[PDB]
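Some notes on the structure that comes next.
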Amino acid sequence: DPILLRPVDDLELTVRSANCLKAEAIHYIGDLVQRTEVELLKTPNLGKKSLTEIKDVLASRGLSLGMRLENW
Amino acid sequence: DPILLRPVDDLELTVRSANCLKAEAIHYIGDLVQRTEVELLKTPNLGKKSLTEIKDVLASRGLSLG
Amino acid sequence: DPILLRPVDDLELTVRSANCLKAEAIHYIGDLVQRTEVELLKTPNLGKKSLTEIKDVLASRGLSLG
Amino acid sequence: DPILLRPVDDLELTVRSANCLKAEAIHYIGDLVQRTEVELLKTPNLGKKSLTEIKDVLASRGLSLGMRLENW
Amino acid sequence: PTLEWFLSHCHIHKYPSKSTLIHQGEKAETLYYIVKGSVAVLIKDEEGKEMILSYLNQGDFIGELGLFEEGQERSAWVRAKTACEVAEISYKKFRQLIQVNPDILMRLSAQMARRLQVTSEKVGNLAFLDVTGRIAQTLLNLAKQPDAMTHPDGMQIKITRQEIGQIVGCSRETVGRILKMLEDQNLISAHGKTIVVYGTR
Amino acid sequence: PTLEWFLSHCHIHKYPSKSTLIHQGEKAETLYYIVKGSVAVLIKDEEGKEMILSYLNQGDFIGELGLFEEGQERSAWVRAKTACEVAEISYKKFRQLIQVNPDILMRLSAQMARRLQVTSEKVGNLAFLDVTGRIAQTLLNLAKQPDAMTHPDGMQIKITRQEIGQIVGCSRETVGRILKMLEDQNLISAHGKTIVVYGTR
DNA sequence: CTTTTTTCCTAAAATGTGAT
DNA sequence: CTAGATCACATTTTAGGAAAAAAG
DNA sequence: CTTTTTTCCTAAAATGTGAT
DNA sequence: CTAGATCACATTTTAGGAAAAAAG
Ligand SMILES: Nc1ncnc2c1ncn2[C@@H]1O[C@@H]2COP(=O)(O)O[C@H]2[C@H]1O
Ligand SMILES: Nc1ncnc2c1ncn2[C@@H]1O[C@@H]2COP(=O)(O)O[C@H]2[C@H]1O
């Protein structure tokens, strides 16, 4: 799909969140998108607010978390 | 082993856990791996996410806690 | 007993059961009460409602079938 | 009630039916009305058609069968 | 009333006793309404053991569940309890009908309301009561039904033990047992398929 | 859409977690709609043993059953699963609302449709499956719910054994058992209230 | 004469049984 | 420890329709 | 300074146990 | 003969909120 192409930054999310996915090696919304909450929760300095954040932006952009898709 | 020579610090983790090990007198990844979970959990300001973190680094780092 | 003297006929029932008892040679309420249910059920043209009828008259008529 | 006063005949039902309730001692729709189907079925010469009849007329007149009511 | 209107738009078909009106699993595209007759809503399990979900008589709608969400499957089987006349309508045309008059929808939903209430109670029963309890309860319910017969000692009903089994959800033997038991306790009478639950009224 | 309209006519109240929105048995005169939050539909038995009938989240209507027939009682209790905002409307005013627009009724019924389907399936379960079976099934269902958490090995959910007890209708001990059992059979993971049903997705 | 009730009949379906 | 399921089959009961038999 | 994440803490709730 | 309920209680786990501690 077209969205998973552009990088995460396009999500215009909070610093904390960014710096977190950033340090967690997440680049494209295509990676994040297919990542499990439970995982992101282990991510240091990423808490409920930040997590709830990620979900909400993906939700607006029409996406879900822990997405499934082959070949990436 | 050669890695157990390197300092915990050289592991880079999280400020919180850092300061813990640090002021806990854990300078080399040796001193560290020597302790078990229960060992550090008793450390002030070191808890669930902390321990769980310290574990996951040594996870892909071929090192456990024992 | 005095009633067992009276004829079945004097009992007035239903045309069907009548003709049955009648052509079955049951003329006095005696001959009748002498038979049990199973006895008459074998009678041609005498069945469930019939038997059940013949019973209910002797019901309030203080007479059973035995 | 007013209806249970008038006699059964007012029900304008079939001969067979009439002659049956008649011979079964039923006078007022107040008696019939509170009579059980199972009973009426024992009534000689009163069959399903006739029974179904009784019910239907009582049903139209707004009444039921095997009615309940004290003092009659 | 409204109903006359509604029906005038339905196609009508007669289903002979024991026939299947709704076949669980099929594409639900039509709504049915029972003009004359009775029918039985039921579901089976893998092996095929049936479970009677509900009995619907005339005046009831059937296969309404498919109507709100496009392309679903019939929620359960519906077998003709007796021969019965049924009015049918494409869910499509029915929706149209509703626009001109929701009164009709009101009527339909109204039934689902009822049906939920009861089916819910059905759950609480399988949940809280025991076979004797459930069988006990059902004899009461069946006494409620229309085809019930007014009887001097209460209500009389015809239904097999196998049936009550599929209703209350237990074995047919066990029904026979709990049934004899209730007869001793002088609560019901039982002669073959004919049972009389005393106490009704 | 329409909903905005609908709500604009409702009164709004916040119910703190664990509070009771609907009290089974009371006169049903109002209709509710969940704006934010979750809630639990449940019924108890004589002794008081509860049985969870269903979980309703935001978007759901509650206490709709009273609406069609005048003067009935609430069909079951509804406890706030979490703190939640609820829109309320006199059944009266709601009916009026429907006249101006049945679209709304359509929406409501639509839910009952769903609710019947499931509650029906609930019956077939208590009917055909065994505790292991039912518990098995529910872990699947709970994995379906919104509050479910995406987990590497499937879906993760928090719920006590006592709870699953009241869901599937069996004892809490027995749930613990069948639960350990499913863990050996490596089908689910269980750490306290946190369970992970593998296989989802 | 026509209707309705009753009996009568049998392939098919329902039932009981009772210790493990 | 309790509440039901079970299982094969000989035996009992039912559905429902022809037709005799009363009734109108 | 302000937010969000983590640890830390305990009354209260959930749980296991295992033979009958 | 099988599938669950049971029962008291010592022991384990949870809810959820203050507050220390990082981060922005
Ligand atoms: N629990 C229930 N109670 C009553 N009727 C039901 C129940 N479940 C299903 N039905 C009816 O059976 C029908 C089966 O197909 P539908 O889903 O189209 O619609 C269903 C309802 O009409
Ligand atoms: N089986 C069910 N499934 C889902 N919700 C239900 C069920 N039974 C009752 N409810 C809800 O609980 C409410 C209780 O009160 P009401 O009867 O007003 O309306 C009921 C429904 O909103």
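Heads up, chain E uses Swiss-Prot numbers, so what you see runs 10-210.
Note that Cβ sites are derived from N, Cα and C of the backbone, with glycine treated the same way.
Experimental mutagenesis is annotated in Swiss-Prot for E:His22 to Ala or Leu, with the remark: Decreased transcription activation at class II promoters, decreased interaction with RNAP, binds DNA. DSSP assigns E:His22 (mutagenesis position) to a strand segment in the three-state reduction.
Long-range Cβ contacts of E:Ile61 (3',5'-cyclic AMP 1 binding site) within its own chain (separation 6+, distance under 8 Å): E:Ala49, E:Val50, E:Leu51, E:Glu172, E:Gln175, E:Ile176. Residues or ranges marked as 3',5'-cyclic AMP 1 binding site by Swiss-Prot on the basis of experimental evidence: E:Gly57, E:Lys58, E:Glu59, E:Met60, E:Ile61, E:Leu62, E:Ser63, E:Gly72, E:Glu73, E:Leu74, E:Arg83, E:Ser84, E:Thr128, E:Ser129.
Look at E:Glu97 (mutagenesis position): DSSP puts it in a strand. Close to E:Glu97 (mutagenesis position) in the fold, though at least 6 residues off in sequence, lie E:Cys19, E:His20, E:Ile21, E:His22, E:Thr39, E:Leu40, E:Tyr41, E:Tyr42, each with a CB less than 8 Å from its CB. A mutagenesis experiment is reported in Swiss-Prot for this position, E:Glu97 to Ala, and the note states: Increased transcription activation at class II promoters, binds DNA.
Quoted from Swiss-Prot for the published mutagenesis E:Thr128 to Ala: No modification of cAMP-binding. Neighbours of E:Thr128 (mutagenesis position), defined as other CB atoms within 10 A of its CB across all chains, total 20. Look at E:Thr128 (mutagenesis position): DSSP puts it in a helix.
According to Swiss-Prot, the experimentally introduced change E:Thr128 to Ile is described as follows: In strain CA8404; a CAP* phenotype, insensitive to catabolite repression; when associated with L-113 and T-145.
For E:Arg181 (mutagenesis position), applying a Cβ distance below 8 Å and a minimum sequence separation of six or more within one chain yields E:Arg170, E:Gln171, E:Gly174. Per Swiss-Prot, 3',5'-cyclic AMP 2 binding site is recorded for E:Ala136, E:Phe137, E:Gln171, E:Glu172, E:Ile173, E:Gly174, E:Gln175, E:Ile176, E:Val177, E:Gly178, E:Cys179, E:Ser180, E:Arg181.
Residues annotated as domain 'HTH crp-type' in Swiss-Prot: E:138-210. For the domain 'HTH crp-type' (E:138-210), the number of residues in each DSSP class (helix H, G, I; strand E, B; coil) is 35 helix, 17 strand, 21 coil.
Looking at Swiss-Prot, you'll find the mutagenesis E:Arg181 to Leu noted as follows: Suppresses DNA-binding.
Experimental mutagenesis is annotated in Swiss-Prot for E:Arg186 to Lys, with the remark: No modification of DNA-binding.
E:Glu73 (3',5'-cyclic AMP 1 binding site) falls within neither a helix nor a strand when secondary structure is assigned with DSSP, and so counts as coil. Selection of the recorded positions E:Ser63, E:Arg83, E:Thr128, E:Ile173, E:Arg186 by a Cβ distance under 6 Å from ligand 1 yields, in sequence order, E:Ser63, E:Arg83, E:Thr128. E:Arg83 (3',5'-cyclic AMP 1 binding site): 20 other CB atoms within 10 A of its CB, across all protein chains.
Spread of the 3',5'-cyclic AMP 2 binding residues is 22 Å (greatest Cα-Cα distance among E:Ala136, E:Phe137, E:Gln171, E:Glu172, E:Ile173, E:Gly174, E:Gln175, E:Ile176, E:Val177, E:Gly178, E:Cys179, E:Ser180, E:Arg181).
Under the DSSP three-state reduction, E:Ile61 (3',5'-cyclic AMP 1 binding site) is assigned to strand. Each of the binding-site residues E:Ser63, E:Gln171, E:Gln175 was scored by the other Cβ atoms within 10 Å of its Cβ; the lowest score goes to E:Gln171. Listed recorded positions E:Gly57, E:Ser63, E:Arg83, E:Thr128, E:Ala136, E:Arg186 compared with chain F at a CB cut-off under 8 A give E:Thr128, E:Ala136 as the close ones.
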